[PDB]
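Step one of this worksheet: look at the structure below.
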Amino acid sequence: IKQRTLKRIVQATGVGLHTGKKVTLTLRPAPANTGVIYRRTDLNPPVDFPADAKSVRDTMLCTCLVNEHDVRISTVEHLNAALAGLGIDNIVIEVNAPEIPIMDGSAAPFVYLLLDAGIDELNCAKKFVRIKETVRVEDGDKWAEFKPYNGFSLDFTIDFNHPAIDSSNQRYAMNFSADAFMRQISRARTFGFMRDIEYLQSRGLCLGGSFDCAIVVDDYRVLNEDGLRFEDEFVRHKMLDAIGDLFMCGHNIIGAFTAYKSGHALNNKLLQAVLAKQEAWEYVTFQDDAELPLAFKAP
Ligand SMILES: CC(C)C(=O)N1C[C@H](NC(=O)[C@@H]2C[C@H](F)CN2)C[C@@H]1C(=O)NCc1ccc(C#Cc2ccccc2)cc1
Ligand SMILES: [Zn+2]
């Protein structure tokens, strides 16, 4: 019902999945109506990237923020999913490199870092995007849609034809809440095929890839010694990505998200399509937290 930021400043270091470059990440309290601001500090003067759906590029196997001249910060979807998780509206994210550190491949280390910084509630009203019409976008056999619904629901179906990713759980559905996100989604790691690593590293992608930040799968199985944190970790990670992608507008959404084989590109195309239709959505604030959907009760 009230907007949110951090109580104090926290730092973590790590490496960029794509660049291999060492990075330090600084999260910063920000006053009301600031929004979500990414900032590169390896550049002087430092360059600000406000989170906006029109500022997304989809080309580098992840979600990148870019300005009008294609200067960029890569691999924002995992930290962004953590901000969506804990309802954070106003924050400054500083990196001294062109990319967010990958940490353990999931959103959980971002969740711990934000909880250690404590959440500060503000005396100004948190704005929600309420979906007021069905919108649908497509790409081959891939599709993604939003529908009006008095909460926040995600229904995600993947189709990977691969023995190590059993069909039995290539679909996942949840009603969103900070606690659910934290218990069911936040610890789901990124993954990659051993068959792809030569190609991707020859192009300057996944240079920071390790068994520490990813599930590695060969032609038959998961190679990681300790296996999976969940039998369906693959589709939970795809849903983590989708939550990060939908928060590029900088507001939690009131709606029912459904997707088949969607990714960064189609998830942004959906988010954009919605915001381009004046009549498909509406801001809404909450005077009393009685009318506020259970999806957004504080953690
Ligand atoms: C199959 C593949 C085309 C795909 O469809 N998706 C969808 C998922 N994407 C995400 O999780 C996104 C992109 C970013 F990972 C953060 N969010 C996951 C996988 C993907 O691109 N993985 C990226 C990726 C690829 C490879 C290694 C290695 C590695 C490695 C490990 C050990 C030693 C050397 C190298 C990591 C990662
Ligand atoms: Zn991911």
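The residue numbers of chain A are those assigned by Swiss-Prot, with the residues present covering 2-300 sequentially.
The backbone N, Cα and C atoms fix where each Cβ goes, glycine too.
Marked as active site, proton donor by Swiss-Prot on the basis of sequence analysis: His265. In the shown protein chains, 22 other C-beta atoms lie within 10 A of the C-beta of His265 (mutagenesis position). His265 (mutagenesis position) falls within a helix when secondary structure is assigned with DSSP.
A C-beta separation below 8 Å, combined with a sequence spacing of at least six in one chain, links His238 (mutagenesis position) to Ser107, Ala189, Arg190, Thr191, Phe192. Summarising the annotation, Swiss-Prot assigns Zn(2+) binding site to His79, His238, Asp242 and lists experimental evidence as the type of evidence.
Under DSSP, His19 (mutagenesis position) is assigned to coil, being neither helix nor strand in the three-state scheme. Proximity of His19 (mutagenesis position) to non-local residues of its own chain (separation of 6 or more, Cβ distance below 8 Å) is seen for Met61, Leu62, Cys63, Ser75, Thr76, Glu100, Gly205, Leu206, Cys207, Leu208, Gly209, given in sequence order. Quoted from Swiss-Prot for the published mutagenesis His19 to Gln: 90-fold decrease in activity.
DSSP gives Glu78 (mutagenesis position) a helix state. Take the CB of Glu78 (mutagenesis position) and look out to 10 A: across all protein chains shown you find 25 other CB atoms. While the structure shown retains the original residue, Swiss-Prot records the mutagenesis experiment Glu78 to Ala with this note: 700-fold decrease in activity.
For the mutagenesis of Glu78 to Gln, Swiss-Prot gives this note: 3000-fold decrease in activity. The structure shown keeps the original residue.
Around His79 (mutagenesis position), the same-chain residues at least 6 positions away in sequence with a Cβ under 8 Å from its Cβ are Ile101, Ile103, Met104, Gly106, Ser107, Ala108, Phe111, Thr191, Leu241, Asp242, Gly245. For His79 to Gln, Swiss-Prot lists a mutagenesis experiment annotated as follows: 1200-fold decrease in activity.
Here Swiss-Prot describes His238 to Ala as a published mutagenesis experiment; the accompanying note says: 1100-fold decrease in activity.
According to Swiss-Prot, the experimentally introduced change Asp242 to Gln is described as follows: 2300-fold decrease in activity. DSSP assigns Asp242 (mutagenesis position) to a helical segment in the three-state reduction. Its own atom aside, the Cβ of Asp242 (mutagenesis position) has 23 Cβ atoms within 10 angstroms in the protein chains shown.
Here the residue is the original one, but Swiss-Prot notes a mutagenesis experiment at this spot, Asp242 to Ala: 10-fold decrease in activity.
What Swiss-Prot says about the mutagenesis result for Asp246 to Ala is this: 1800-fold decrease in activity. Proximity of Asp246 (mutagenesis position) to non-local residues of its own chain (separation of 6 or more, Cβ distance below 8 Å) is seen for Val57, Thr64, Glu78, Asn81, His265, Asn268, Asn269, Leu272, given in sequence order.
Quoting Swiss-Prot on the mutagenesis of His265 to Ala: 3800-fold decrease in activity.
The 10 Å shell around the Cβ of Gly210 (variant position) contains 22 further Cβ atoms across the protein chains shown. What Swiss-Prot says about the natural variant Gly210 to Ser is this: In ASMB1; reduced activity.
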Cβ under 6 Å from ligand 1: qualifying mutagenesis positions of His19, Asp246, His265: none
Contacting recorded positions for ligand 2, chosen from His19, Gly210, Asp242, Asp246, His265 when the Cβ sits under 6 angstroms of any of its atoms: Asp242
